[PDB]
Amino acid sequence: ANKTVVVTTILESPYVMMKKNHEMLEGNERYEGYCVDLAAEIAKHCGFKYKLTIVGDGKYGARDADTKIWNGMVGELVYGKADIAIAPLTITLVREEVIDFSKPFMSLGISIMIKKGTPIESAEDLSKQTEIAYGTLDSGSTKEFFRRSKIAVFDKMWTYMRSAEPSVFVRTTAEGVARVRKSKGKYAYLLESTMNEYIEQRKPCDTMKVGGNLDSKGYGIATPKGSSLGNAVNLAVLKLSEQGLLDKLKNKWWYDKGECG
Amino acid sequence: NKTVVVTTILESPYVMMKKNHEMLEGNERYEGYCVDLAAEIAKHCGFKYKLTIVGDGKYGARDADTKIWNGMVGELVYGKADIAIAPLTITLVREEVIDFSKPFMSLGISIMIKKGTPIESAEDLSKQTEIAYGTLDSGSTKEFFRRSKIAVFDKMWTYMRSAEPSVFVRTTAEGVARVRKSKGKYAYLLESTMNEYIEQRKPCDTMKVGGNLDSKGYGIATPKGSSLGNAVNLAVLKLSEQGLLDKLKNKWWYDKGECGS
Ligand SMILES: NS(=O)(=O)c1cc2c(cc1Cl)N[C@H]([C@H]1C[C@H]3C=C[C@@H]1C3)NS2(=O)=O
Ligand SMILES: NS(=O)(=O)c1cc2c(cc1Cl)N[C@H]([C@H]1C[C@H]3C=C[C@@H]1C3)NS2(=O)=O
Ligand SMILES: N[C@@H](CCC(=O)O)C(=O)O
Ligand SMILES: N[C@@H](CCC(=O)O)C(=O)O
Ligand SMILES: [Zn+2]
Ligand SMILES: [Zn+2]
Ligand SMILES: [Zn+2]
Ligand SMILES: [Zn+2]
Ligand SMILES: [Zn+2]
């Protein structure tokens, strides 16, 4: 028995990042971040050894409408490439039907990121104007939220977003962030609040979150349907939440060493 | 097949008796957030149910000597109810004996004061005595404090467990009434969700002060390994994603509110 648990995750600040001198280190030591600290804690409390591995396609997880094949981390779990996922992977209905999620370890909601000074303070504002273009991340839960909403106003935004050109979608969060920064207030980015708040406390401190969140959910630790890790992992998340560890890690990576004062 | 027995608790604004309940029968006697949620869950899972108010009026705790569970948790554990649809907090000790769906509402332990009371946080309370403070018996908030190592809370616990007259109450309505009648000499520790509701109701003399002490949520509970478990979880995710949960929240907290705004 006793096998090293394969952990799929994704390079997304400040969840998982490459260490300054990663080239001179090996294994799990090459990485640092919120999810790296949580992984160690989860493995420690569940009593298993693990190996962190970055998803090959660098995606979170979506199902191709044609081929019906899941990509990103969800795919890793569904097709047997990984035993567990420890990343900012949002708990959703479609995913929940093919994989298991522990109770959420972090909260978030879809929010709006703008370049400071951009005349926009809500989603209503974005769906009403047109000088300012907006989009989301590809293959993520935010894009799905809009494509599946039945709430008139969000459908209105979807109607615009997926027919807009040039494309308003981006491959990575960093890509969307740069687009906001280089577009002089003519591009707003729809992303999860946790990430929005993180970038907000980072140089050059030129972005900010405006308005309230569009929804409420959280990230969960995922495992293959019917896996035997699920039970213990869930109990580990509950213990860590009640002992204050999750709150501690949140401040450590978001606010403790923020650089916008 | 058989009608589902639903244990819940009389707690505003989750479950309350309609002003004309005397002339009503069955589930129609009640109204509230959880009343509406149960109707939704039942419809999406395809079952008929009977709302039953928990016998002892408690949420659920374990007697340290007999190891017997009381409240809604006991109802589930001893086979008296098939499901619990109420503002029941997801906790480690409970998860060991019953199952919880994904959270359907967020909350954190908070502080309620009579408007004008000189308290801005948990520290202000911990380091003084002219103002007494307590929690609800047989609940998760009380457990939080008796298991808190975090310096300030452990200190708050030592005071609470010994103060005379008793600082604890057996219903939220009791704790709230005591706050309103003590002239700022008593502060109450309760979940933010309930604190916020009371704050919007006349006589509009109470206040939510400081930030939350922790972060968690309520979940629909079922007996371990119960059949309903899976369907109920999928329903909560669906209700959450289609905006149904957000809709009920505004309906029962802000929509109809008495303190203006
Ligand atoms: N804002 S709230 O308190 O009304 C609230 C809180 C929450 C909601 C939905 C609403 Cl509306 N959904 C999430 C649920 C959706 C999926 C992600 C976490 C669970 C499963 N739980 S939550 O984070 O506890
Ligand atoms: N504040 S946070 O975003 O760092 C955060 C968010 C959450 C935490 C803990 C922290 Cl610290 N715990 C809860 C967990 C505790 C139990 C109640 C809901 C789950 C199970 N999930 S959560 O509501 O998503
Ligand atoms: N956390 C999201 C990805 C980011 C986003 O969609 O904005 C997911 O799990 O799909
Ligand atoms: N929601 C709590 C009861 C209220 C409280 O503890 O403040 C529970 O499930 O025990
Ligand atoms: Zn490098
Ligand atoms: Zn630990
Ligand atoms: Zn406006
Ligand atoms: Zn419905
Ligand atoms: Zn102590």
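Easy rule for this one: first residue shown is 1, then count along the chain.
Per deposition record, X-ray crystallography, 2.2 Å.
Here the Cβ of each residue, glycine as well, is placed from N, Cα and C on the backbone.
Marked as L-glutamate binding site by Swiss-Prot: A:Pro88, A:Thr90, A:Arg95, A:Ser141, A:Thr142, A:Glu192. Taken residue by residue with DSSP, A:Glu192 (L-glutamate binding site) is part of a strand.
According to DSSP, A:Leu93 (mutagenesis position) sits within a helical segment. Swiss-Prot gives this note for the published mutagenesis A:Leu93 to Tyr (Swiss-Prot position 504): Promotes dimerization. Strongly reduced desensitization.
Those recorded positions from the list A:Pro88, A:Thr90, A:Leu93, A:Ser141 that have a Cβ under 8 Å from chain B Cβ atoms: A:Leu93. Those residues of the chain, other than A:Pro88, A:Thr90, A:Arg95, A:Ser141, A:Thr142, A:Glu192, with a C-beta within 8 angstroms of the mean position of the L-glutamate site C-beta atoms are A:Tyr60, A:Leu89, A:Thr92, A:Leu108, A:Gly140, A:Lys217, A:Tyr219. For the L-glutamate site, whose annotated binding residues are A:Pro88, A:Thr90, A:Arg95, A:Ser141, A:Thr142, A:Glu192, the maximal Cα to Cα separation is 17 Å. Every protein chain shown contributes to the tally, and the Cβ of A:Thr142 (L-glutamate binding site) ends up with 21 other Cβ atoms within 10 Å.
Less than 6 Å separates the Cβ from ligand 3 in the case of A:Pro88, A:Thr90, A:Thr142, drawn from the binding-site residues A:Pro88, A:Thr90, A:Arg95, A:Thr142 in sequence order.
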